[PDB]
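S.K.: Handing you a structure now.
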Number of protein chains: 2
Amino acid sequence: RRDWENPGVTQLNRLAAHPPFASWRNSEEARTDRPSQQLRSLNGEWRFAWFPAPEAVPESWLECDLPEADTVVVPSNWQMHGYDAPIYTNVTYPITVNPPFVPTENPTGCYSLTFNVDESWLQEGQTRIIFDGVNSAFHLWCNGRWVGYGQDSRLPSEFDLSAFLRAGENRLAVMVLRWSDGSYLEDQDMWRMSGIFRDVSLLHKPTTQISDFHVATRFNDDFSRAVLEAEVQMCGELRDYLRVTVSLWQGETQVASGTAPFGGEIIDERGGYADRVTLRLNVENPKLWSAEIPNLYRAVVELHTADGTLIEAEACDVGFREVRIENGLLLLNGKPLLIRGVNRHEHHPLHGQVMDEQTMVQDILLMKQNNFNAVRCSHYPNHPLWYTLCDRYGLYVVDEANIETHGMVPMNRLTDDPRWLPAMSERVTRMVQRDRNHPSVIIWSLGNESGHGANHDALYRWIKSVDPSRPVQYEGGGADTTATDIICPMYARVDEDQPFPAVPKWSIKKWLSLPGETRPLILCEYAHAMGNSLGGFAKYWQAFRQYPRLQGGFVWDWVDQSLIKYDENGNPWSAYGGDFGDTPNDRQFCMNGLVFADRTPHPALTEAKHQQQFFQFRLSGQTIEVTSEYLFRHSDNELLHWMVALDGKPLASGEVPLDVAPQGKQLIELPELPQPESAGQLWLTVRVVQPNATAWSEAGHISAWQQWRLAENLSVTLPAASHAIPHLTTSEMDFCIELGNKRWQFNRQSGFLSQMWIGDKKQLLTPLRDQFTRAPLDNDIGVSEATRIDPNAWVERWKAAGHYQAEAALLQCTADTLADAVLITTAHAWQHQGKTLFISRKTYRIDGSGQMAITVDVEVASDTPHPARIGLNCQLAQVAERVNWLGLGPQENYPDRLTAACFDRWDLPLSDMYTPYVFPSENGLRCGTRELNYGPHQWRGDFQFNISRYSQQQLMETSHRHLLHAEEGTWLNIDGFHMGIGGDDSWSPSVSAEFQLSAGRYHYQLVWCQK
Amino acid sequence: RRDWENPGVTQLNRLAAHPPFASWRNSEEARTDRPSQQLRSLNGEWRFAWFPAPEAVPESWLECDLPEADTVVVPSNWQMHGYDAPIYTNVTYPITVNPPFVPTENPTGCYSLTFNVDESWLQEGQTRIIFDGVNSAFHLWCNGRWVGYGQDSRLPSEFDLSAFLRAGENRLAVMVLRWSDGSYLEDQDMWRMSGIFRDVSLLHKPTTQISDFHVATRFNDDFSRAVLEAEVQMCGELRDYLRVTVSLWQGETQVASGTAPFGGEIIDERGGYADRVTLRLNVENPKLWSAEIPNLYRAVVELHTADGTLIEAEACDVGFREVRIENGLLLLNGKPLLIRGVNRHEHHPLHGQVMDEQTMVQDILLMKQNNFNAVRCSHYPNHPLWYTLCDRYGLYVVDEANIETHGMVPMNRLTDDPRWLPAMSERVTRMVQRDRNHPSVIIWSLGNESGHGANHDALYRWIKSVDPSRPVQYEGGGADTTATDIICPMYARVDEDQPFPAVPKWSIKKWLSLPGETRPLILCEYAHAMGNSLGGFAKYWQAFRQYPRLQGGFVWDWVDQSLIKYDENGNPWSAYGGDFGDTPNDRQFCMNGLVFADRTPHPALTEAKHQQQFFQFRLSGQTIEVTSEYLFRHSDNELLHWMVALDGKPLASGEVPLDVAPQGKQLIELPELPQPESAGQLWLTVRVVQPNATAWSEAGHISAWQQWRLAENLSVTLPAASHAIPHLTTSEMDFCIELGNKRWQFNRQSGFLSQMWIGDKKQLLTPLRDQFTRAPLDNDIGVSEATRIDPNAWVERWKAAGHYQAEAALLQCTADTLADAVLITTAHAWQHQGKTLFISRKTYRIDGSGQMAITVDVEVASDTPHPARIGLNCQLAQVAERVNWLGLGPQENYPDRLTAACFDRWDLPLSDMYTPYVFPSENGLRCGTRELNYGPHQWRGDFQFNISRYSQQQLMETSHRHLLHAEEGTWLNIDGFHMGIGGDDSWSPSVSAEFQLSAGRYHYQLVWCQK
Ligand SMILES: [Mg+2]
Ligand SMILES: [Mg+2]
Ligand SMILES: [Mg+2]
Ligand SMILES: [Mg+2]
Ligand code: NA
Ligand code: NA
Ligand code: NA
Ligand code: NA
């Protein structure tokens, strides 16, 4: 038969889709969501064995536990237990392309479980089982009898067990296949696993019962009145005594109650639905549900007789809300939304694709914590608890059908074929049937990266038809096809057009005004958070902010899909593509997250928090202007703390409770701010504080901040004549500078300061040389593999030009004795194949103060690529536990990424001065640095630096962070200038011209002193 | 497994759908539609065996042919050879409703066929099997081995046989089942049958072959230029040298040619379609296909190599045409159409549901000869040939998904269910894929009577998505749902509303003007033509002519769906519902044609013909104004005949050839028309004649005609004195009048003309008495059974009023002698259960002239139901061969059905005065009769009459027309007045007020005499 190879057989004997039931027996357990006794978890230890093919499975198996069968926990992913490898392929299908045929070698997993039933369940009512998540397909036998078949790994499969079930002991036999024709629709850029990864349960429902029910909430102009309307459907023997009651609860307060009997109104010629009923409850001044204040009534549906006898009950949480596109705009509850969002996969580093309440909530807090308001179920329906939690905590949700044919050719190859309609069809409807009643769900998605076929069109309209409460979006075939209510491109740039043929990506700004165009624009994907990323994220935030029809988007993505591995010794290490021996694999494109798989923030995470703050500020001299981005709430837990400091010295602070309405303004007037008996930079800094604790935030939680330079006083002081003076020892190839205990040596042949002594002690491990390169970022690399070169790749360019192989050439080197200092002169050329790429002209002026002042003058050939950096490097001998600087911090920060960084005096352990990106690259850069203090040293200027125990060479040459070793001393990279990082996408250049080193001439002056 | 009880499984291993194929191996043959050697028909003598169940089938059967097995022909309809009963039920599913289950008792048909297969087919390429029609599901085996499964009775199921064959003797085994879950989607108002009811064929295909192909014809603003775009797909091995050639032929002239290699344009990110190519051919000044003129080209598709080697060819007839809805109007080739449509079921009285070229062509000719230009495919896809004939003969076509759930509750019960989507989807999809290339198909339709559900919505879009050349239509749940391009109601009335809840039927005029509304309006069905029917037809035509957005319709319906049964003597007769035991059955509802099953015309047909005329005529004095309703053709085969006659005596005739352009006029002035010798009514008549023969018309066929009473010279002449006085002889038993050999006997007890002699010859069999009733037509009865009284039925009303039982009471009866004549004066009263319905007052005046003159005065209770009629009747003793009158004719004509009738002297056999409606009723009617002659008798006044050897009693009591025995003598009915027959619908009163006998006072006069 081989159903798993038939697009036309996607299930056999699978019950109908519906919202989550619990068949509660008491209205109160119901109203309270107390656990239902009619709901039984089959989770725990299960019996299990593996076979390379299903053909290989022993018939005994159906009748009796195999011997060699191990015990495992379920849910779980069999790759997680080590039965076979998990594959990390993005686009290219993990199997060969032959629809609709899976391979002969199809890792089949036979799971089994022996359990008991209560004789009570079998006398009356209906008993059925549920599988919430089976990857990818499966057959099912109970008590040696063949139950049925199911396809689609992200939606709930249920079968009626009533007829196989017996008193007490029963046995379940579950035959799981990895590959199935279902697979063709599941081409997701993620680890490819398999198994019983979701919850198995048992539900006992009465013979006569609740088959389904939907809930919808219609309002009035101003939303002062509303109507909740419920459609209840029943199954089983229909009797005139049979009644329904829908009650609406606000805690312990009944808000409304409705009672009726079955019998629909006339729908057509044949009549109406007798097994149906629609109640309409009016609610006065309803509490509106939103991501900002998730007001939530609770609805209880009860099937019962005219006599009061309660047949059974079901329930759900109700959110009063209206979602609508009107006049080119998305409305929430009548106000125009701003999507501060994020894509998220359900992923656990140890657990595989198994999801737990704990993880779930972790994510959510953090999410909420970060100025986030929406999540995108990229790209299959999520674990059911999730909707609820969002509904609960308050996040807007994009529920996506589980469909992605990315690997096809072209993409719409399946989706444009009728033969695949059904299959796809089953994938959209069921989600819908299941997820309907959840307020958090605000928009529907047809899936991902599967072109644009007629199949989309239909399903689009099907939705449209059954659920008009929400908009449909779909990006494929152009982000603007007829199967989307919303212009939802991915990787679309702010200003620049990506005119691909057929599927051009237009600047989002330009995109909205195309002749004919009128829809709202929301990015399904944008700001690829791959490694050292999110550069120019602000450039999006700005646009959004300015463009009304630019209603935001969802960052890609939330958390790194990294896996836990263990070495010989037992230390756990973060794994990725081709680490499990998976091939083909897509290396690290599985790591795009804003946080590490441990829910540990990436430094870009702050940049998002920052640009997604809900308070905006302007400063008019002494006046502060706070503006509200809340659509619905009042600044009722915010207090403004403000402060003024001088180059880090706080000349004043103060706090001011904010009292701003949504979308409103507040005027805060600062008290005259003292003058400064000194030179330097005046800076005023502000922060919003959440004095109290929320269900998501802590008390004293920081919601936003902003900072400006108030004024600056120039240093017109003239040193102080040097008491003592520096001495110069000329040698045949050295230049000695001695003063105090201190002394400098400049090797006359190389042209470089080669050694620094303070006392008897040597300060350098490595001379101090110029630098034009960086250890390549994921961004810089792209899809440049060692086997398939991307010539446009920044790394590629640099490589090919010899940026990384230049030979500096001593052009000049002189010593000179001034009246007050010794004057050192150098000049180098960096060449390659006789091309002079760079020329470096320095000066060192050492004076009696024991101060070394380096002056740097670079020239960059017009015809060569632009260098990642322009700075100096050397390896320190010293190795100190803290780093101290006057500058932009405290987190890592680059030129096209630093709007969140604040200017201050910073203190942290040398350690925190490194960012363990699993795939090593340039990192922990700190910008606009005035002062850097490390051990006995002091650097003074305007530069960006970095300091770790790892040479660039080492980073560049290492693949996994857990392979790095600290080196002797400390690596100190000091840049006069640093190149942008990019982020728009990670498989083509994302660096804005303005962040590129196009000048051709650079100037920089450092100060090298000793404290 | 039981696939038949699963909407999930609708096929297994069935191949893709595609336009018709023959895999020609030589272009000339393809070009010339010559028969392809690679197409093998397996129609013929087969083997058969029937079982009540599948379970009853013997294993043996797959390997060996049973002995009890019979030899039947294929295609065949098993109940035809009478293995089981054919059921005639309308709405009521003919099995218990329990989706998706069908009865255990499910009659199964065993078809086995042994054939030869040439080795050459086996060597190279693919040999597939095609089943054009199999009712209602089936399993497939070849050479013992199970091949596959298929559901849907109206479309082709294709299987690859390449693996199961062997050179020579091969054996097929087909297990066909009456019921499946398919059956739920197939509830049409027709005989429920089963079997291999359509052609079986063998295709042999190259391994590298054309797999599908699409054709499209685009134009310029005036259609002076066009583009042909051919999309071709191929299956098989892709090689650089493969080529495609699309040549266009107009006869033997190669209009255009295009050659290209495979490999389509970039579709998306993944790329394009390597396995396809779209060519584009420019046709200048293209001849345009229309129902008026079917300008066709031939498209030749070649799959060959770079080197000229033909691989295979495919082909199709191409009609350059543009169908579109602009500004609320349907336009064909830039012109708004007028549909003169008819619904068509595929039915043969002998063959059941089996079509043959013969029957097809005959319907079509007939159709065209009758002013029909389009056909709706009621309610599934037709025999593949049908299309080709329409493309060729010139008919517009509505292609219709085989989807009907009429017998569900509500109707949309399945179609609003996601689970059935699939099943439905493939029924729309596949139809589209097959018929896409035919020009005759101008509109798609999603089925019949299935309410309105979301699945309609989806498939609607899909279609639109895939074929935009044509509109979609669907009447379900309202006729103006979101799923329809055209407002397509069924049975909506010209001016009266039918405000059904949920789904009102507005007046077509009104309907169009509803707020919001902008669509065109075509009735999917109007004019129920059930037996003595089609009254009020003009009323639609008038309308369609006045209202731009009223685009015409499709009358219901073509042919009576009766079947021949045989009598003891082996005499054929026509059956209907339950005349086979079918239970249940909807009796005569299966008969609604314009023609009899044998293709013999019902009299209503002429009225359709006439209102559907293409030339419209106006008279102004001596001027004729002709108008062409041809949109595209010139009156290039028509000449107009005109004639003047005096009370049927021709005084002038002529011919004039029509020179009228589309939508143009012609004026025609007539010579003088000599003053008349006598007195009476001058009539002018014009007719259109096609002197030349067509493909569908014979020579000198009449396509149009019209009459106009010009003048009237009233008679002011007095009777030549009586040269004899009648003698009145009284008695107590009766009054006696005598004059010569002639005598009249009036009964004084009864008050009626009991007897008459001329000579010694009695003239009457039954006395001349008033008549107030008719033998209820189908229309009169409705859906009223003798087990389910539908009170509103006219007949029920009549009955309950005892119009059929009223007993006449004699009030007065007197004689009197005038100077010149005798005067008999009467009065009766029909009463019933105490009420006085009618009051009938008369005068008989016999004079020396020997003329007896009846003057009648009727009073009708206001509060009683309007009578079917008001005349007299009597049984003549004479029985004659001809009938001669001067009035409307020569065909049967009723008050609300008489426009196509003509006023003249007519001569016909008695045979022709009876209209043999299978289901007997009042019939025969000829109105506006001024004089009537039968035997030696002459009646003269202004009445409508009827005359046959069948009393209304008999008719009113005989089910089959075949049970009528001619009574002794002639039955005569002379109505002063008759009620209209209605027929807008046949299940409610359709008789318009202007046609109801409402006045309450009726006056009439007759003059009886001898020839
Ligand atoms: Mg399958
Ligand atoms: Mg992908
Ligand atoms: Mg089935
Ligand atoms: Mg019907
Ligand atoms: Na905006
Ligand atoms: Na690296
Ligand atoms: Na019209
Ligand atoms: Na019918």
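Chain A is numbered as in Swiss-Prot; the shown residues are, in order, 14-1024.
Technique stated in the header: X-ray crystallography, 3.0 Å.
The backbone N, Cα and C atoms fix where each Cβ goes, and this holds for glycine too.
Swiss-Prot feature annotations, pasted as is:
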- A:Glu538: active site, nucleophile (ACT_SITE)
- A:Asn103, A:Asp202, A:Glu462, A:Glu538, A:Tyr539, A:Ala540, A:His541, A:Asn605, A:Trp1000: substrate binding site (BINDING)
- A:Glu417, A:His419, A:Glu462: Mg(2+) 1 binding site (BINDING)
- A:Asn598: Mg(2+) 2 binding site (BINDING)
- A:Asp202 to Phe: Obliterates all binding and catalysis (MUTAGEN)
- A:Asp202 to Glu or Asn: Causes a significant decrease in binding affinity in the absence of monovalent cations or in the presence of potassium ions, but only a moderate decrease in the presence of sodium ions (MUTAGEN)
- A:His358 to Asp, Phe, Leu or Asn: Less stable to heat than wild-type. Causes significant destabilizations of the first transition state (MUTAGEN)
- A:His392 to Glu, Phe or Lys: Essentially inactive unless very rapid purification. Causes very large destabilizations of the transition state (MUTAGEN)
- A:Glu462 to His: Slowly inactivates galactosidase activity by reducing the binding of magnesium. It increases binding specificity (MUTAGEN)
- A:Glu538 to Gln: 10000-fold decrease in the beta-galactosidase activity (MUTAGEN)
- A:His541 to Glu, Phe or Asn: Poorly reactive with galactosyl substrates. Less stable to heat than wild-type (MUTAGEN)
- A:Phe602 to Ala: Decreases the stability of the loop 794-804 (MUTAGEN)
- A:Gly795 to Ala: It forces the apoenzyme to adopt the closed rather than the open conformation. Reduces the binding affinity (MUTAGEN)
- A:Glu798 to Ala or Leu: The catalytic efficiency is not increased, when the sodium concentration increases (MUTAGEN)
- A:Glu798 to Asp or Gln: Small increase of the catalytic efficiency, when the sodium concentration increases (MUTAGEN)
- A:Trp1000 to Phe, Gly, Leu or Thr: Decreases affinity for substrate (MUTAGEN)
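Have a look at these and tell me how they're positioned relative to everything else.
M.R.: The Cβ of A:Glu538 (mutagenesis position) lies under 8 Å from the Cβ of A:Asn356, A:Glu488, A:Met503, A:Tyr504, A:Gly566, A:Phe567, A:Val568, A:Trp569, each on the same chain and at least six residues away in sequence.
A:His541 (mutagenesis position) falls within a strand when secondary structure is assigned with DSSP.
If you draw a 10 Å sphere around the CB of A:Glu462 (mutagenesis position), it holds 23 other CB atoms from the protein chains shown. According to DSSP, A:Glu462 (mutagenesis position) is assigned to coil rather than to any helix or strand.
Reduced to three states, the DSSP call for A:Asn598 (Mg(2+) 2 binding site) is coil. Sequence-distant contacts (6 or more apart, same chain, Cβ under 8 Å) of A:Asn598 (Mg(2+) 2 binding site) comprise A:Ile100, A:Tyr101, A:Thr102, A:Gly590, A:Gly591.
The Cβ of A:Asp202 (mutagenesis position) has A:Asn103, A:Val104, A:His419, A:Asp599, A:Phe602, A:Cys603 as same-chain neighbours under 8 Å, each 6 or more residues away in sequence.
Reduced to three states, the DSSP call for A:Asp202 (mutagenesis position) is coil.
Its Cβ taken as reference, A:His358 (mutagenesis position) is surrounded by 22 other Cβ atoms within 10 Å in the chains shown.
In the three-state DSSP scheme, A:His392 (mutagenesis position) is classed as coil. Cβ contacts within 10 Å of A:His392 (mutagenesis position), excluding its own Cβ and spanning all protein chains shown: 26.
Annotation for A:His541 (mutagenesis position): same-chain Cβ neighbours under 8 Å, separated by at least 6 residues, are A:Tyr504, A:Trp569, A:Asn605, A:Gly996, A:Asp997, A:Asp998, A:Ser999, A:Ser1003.
Non-local contacts of A:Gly795 (mutagenesis position) by the CB criterion (under 8 A, 6+ apart in sequence, same chain) comprise A:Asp803, A:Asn805, A:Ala806, A:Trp807, A:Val808, A:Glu809, A:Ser999, A:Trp1000, A:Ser1001, A:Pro1002.
For A:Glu798 (mutagenesis position), the count of additional Cβ atoms within 10 Å of its Cβ stands at 11 [all protein chains shown].
Within 10 Å of the Cβ of A:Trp1000 (mutagenesis position) there are 17 other Cβ atoms, across all protein chains.
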S.K.: Tell me, how many other CB atoms lie within 10 A of the CB of A:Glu417 (Mg(2+) 1 binding site), whichever protein chain they belong to?
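M.R.: Cβ-Cβ neighbours of A:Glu417 (Mg(2+) 1 binding site) within 10 Å number 25.
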S.K.: Do you know offhand how many angstrom separate A:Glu798 (mutagenesis position) and A:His358 (mutagenesis position) by C-alpha?
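M.R.: Cα-Cα, rounded: 26 Å.
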S.K.: Could you say whether, by DSSP, A:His419 (Mg(2+) 1 binding site) belongs to a helix, a strand or a coil region?
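M.R.: DSSP call for A:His419 (Mg(2+) 1 binding site): coil, neither helix nor strand.
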S.K.: Under 8 Å Cβ to Cβ from A:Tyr539 (substrate binding site), same chain, six or more residues apart: give me those in sequence order, or none if nothing qualifies.
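M.R.: Listed in sequence order, they are A:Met503, A:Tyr504, A:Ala505, A:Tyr553, A:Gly566, A:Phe567, A:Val568, A:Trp569, A:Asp997.
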S.K.: Cα of A:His392 (mutagenesis position) to Cα of A:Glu417 (Mg(2+) 1 binding site): how many Å, rounded?
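M.R.: Spelling it out, the Cα of A:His392 (mutagenesis position) and the Cα of A:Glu417 (Mg(2+) 1 binding site) are 8 Å apart.
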S.K.: Could you round the CA separation between A:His358 (mutagenesis position) and A:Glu417 (Mg(2+) 1 binding site) to a whole angstrom and send it over?
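M.R.: That separation, Cα to Cα, works out to 14 Å.
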S.K.: Cα distance, A:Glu462 (mutagenesis position) to A:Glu417 (Mg(2+) 1 binding site), nearest Å?
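M.R.: If we compare the Cα positions of A:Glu417 (Mg(2+) 1 binding site) and A:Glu462 (mutagenesis position), the gap is 5 Å.
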S.K.: Around A:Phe602 (mutagenesis position), how many other C-beta atoms are within 10 angstroms of its C-beta?
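M.R.: A count of 22.
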S.K.: Listed recorded positions: A:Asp202, A:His419, A:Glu462, A:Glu538, A:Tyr539, A:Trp1000. Which have a CB under 6 angstroms from an atom of ligand 2?
M.R.: A:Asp202, A:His419, A:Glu462
S.K.: What is the one among the binding-site residues A:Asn103, A:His419 whose Cβ has the most other Cβ atoms less than or equal to 10 Å away?
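M.R.: That would be A:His419, with the most Cβ atoms nearby.
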S.K.: By the DSSP assignment reduced to helix, strand and coil, which category contains A:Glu798 (mutagenesis position)?
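M.R.: In the DSSP reduction, A:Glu798 (mutagenesis position) maps to coil.
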S.K.: Excluding A:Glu417, A:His419, A:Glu462, please set out which residues of the same chain place their CB within 8 Å of the center of the CB atoms of the Mg(2+) 1 site, keeping sequence order.
M.R.: A:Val104, A:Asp200, A:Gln201, A:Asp202, A:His392, A:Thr418, A:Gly420, A:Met424, A:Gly460, A:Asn461, A:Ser463, A:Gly489
S.K.: For the substrate binding site, please report the maximum Cα-Cα distance among A:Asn103, A:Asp202, A:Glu462, A:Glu538, A:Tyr539, A:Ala540, A:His541, A:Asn605, A:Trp1000 in Å.
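M.R.: Largest Cα to Cα distance for the substrate-binding set is 18 Å.
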S.K.: DSSP secondary structure for A:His358 (mutagenesis position), reduced to helix/strand/coil, please.
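M.R.: Reduced to three states, the DSSP call for A:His358 (mutagenesis position) is coil.
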